[PDB]
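Student: My questions all concern the structure below.
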Amino acid sequence: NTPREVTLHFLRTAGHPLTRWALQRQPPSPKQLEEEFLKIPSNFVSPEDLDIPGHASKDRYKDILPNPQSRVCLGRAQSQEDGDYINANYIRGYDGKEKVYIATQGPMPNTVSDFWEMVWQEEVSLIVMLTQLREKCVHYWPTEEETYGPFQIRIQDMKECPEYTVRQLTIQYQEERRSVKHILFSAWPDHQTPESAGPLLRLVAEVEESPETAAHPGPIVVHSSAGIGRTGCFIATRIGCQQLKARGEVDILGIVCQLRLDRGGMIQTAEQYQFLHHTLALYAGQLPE
Amino acid sequence: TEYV
């Protein structure tokens, strides 16, 4: 055991399976959940761990880097750029199934073409954006039509729900046109949680109700400014709901551990960990029967 | 920059 091997062993083996009854009626205490959360290693990579010349300019935060083994590599669809780097990682889903999500940071003006290239190359049909309206991060989608490198994007439809905005986009590359659904969930401040879990579960139903629209199933892109806290919470919620529906139990600790192996730092706060328990207890009470 |  290196520190690194102690980290990997913990994340592969930690678990706290809870029956749905225990989650709803007899949950671990707040102090227990915080203690449990603080035990989980971050699995952050250091700048020294990454040998990708030039990547710094494509990171929003120099301390938040994509783990090498699961990072998304861009192909060569950009005649302007020579590298394959984007701050994004493939994320396992329910039962360990590969590439169910990509977690990424919010695009910067200089990584917007990279983002759409990833969307194209990975045959993404759904993007989940988690934000607090408060703006600074750049709008990487057009009001009606914009070109980003070799990609033309066009808004087809836009509808407002109280919790989120759904945009139906078309992305074009050469003679080829694809559909992409975009959902912007807007009252989630970074480092914090939403006021209640109702809208979040609606967002989750919205995601679950989304048709596959690509030639081949692709990852769901989930992002927020750093791509770890709110991104991690959303994905953990989705997996946790899937465990509850299929099995009537959930292992929240194991879900967060599996997320951290895929991308360092997923779920950043003990408050966010506690809210995850709350949201899943809510989902359990909403289940049919 | 710093997110932590």
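Following Swiss-Prot, chain B residues are numbered 185-188, in order.
Quick reminder: no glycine exception, Cβ is built from N, Cα and C everywhere.
So Swiss-Prot lists the following for this protein:
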MUTAGEN   B:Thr185 to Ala  Inhibits interaction with TPR; when associated with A-187
MUTAGEN   B:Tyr187 to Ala  Inhibits interaction with TPR; when associated with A-185
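Describe the structural surroundings of these features, if you would.
Tutor: Taking Cβ-Cβ distances under 8 Å and a sequence separation of 6 or more, B:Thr185 (mutagenesis position) has no neighbours in its chain.
Annotation note: B:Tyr187 (mutagenesis position) sits in a coil segment as assigned by DSSP.
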Student: Could you tally the C-beta atoms, other than its own, that fall within 10 angstroms of the C-beta of B:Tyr187 (mutagenesis position)?
Tutor: 18
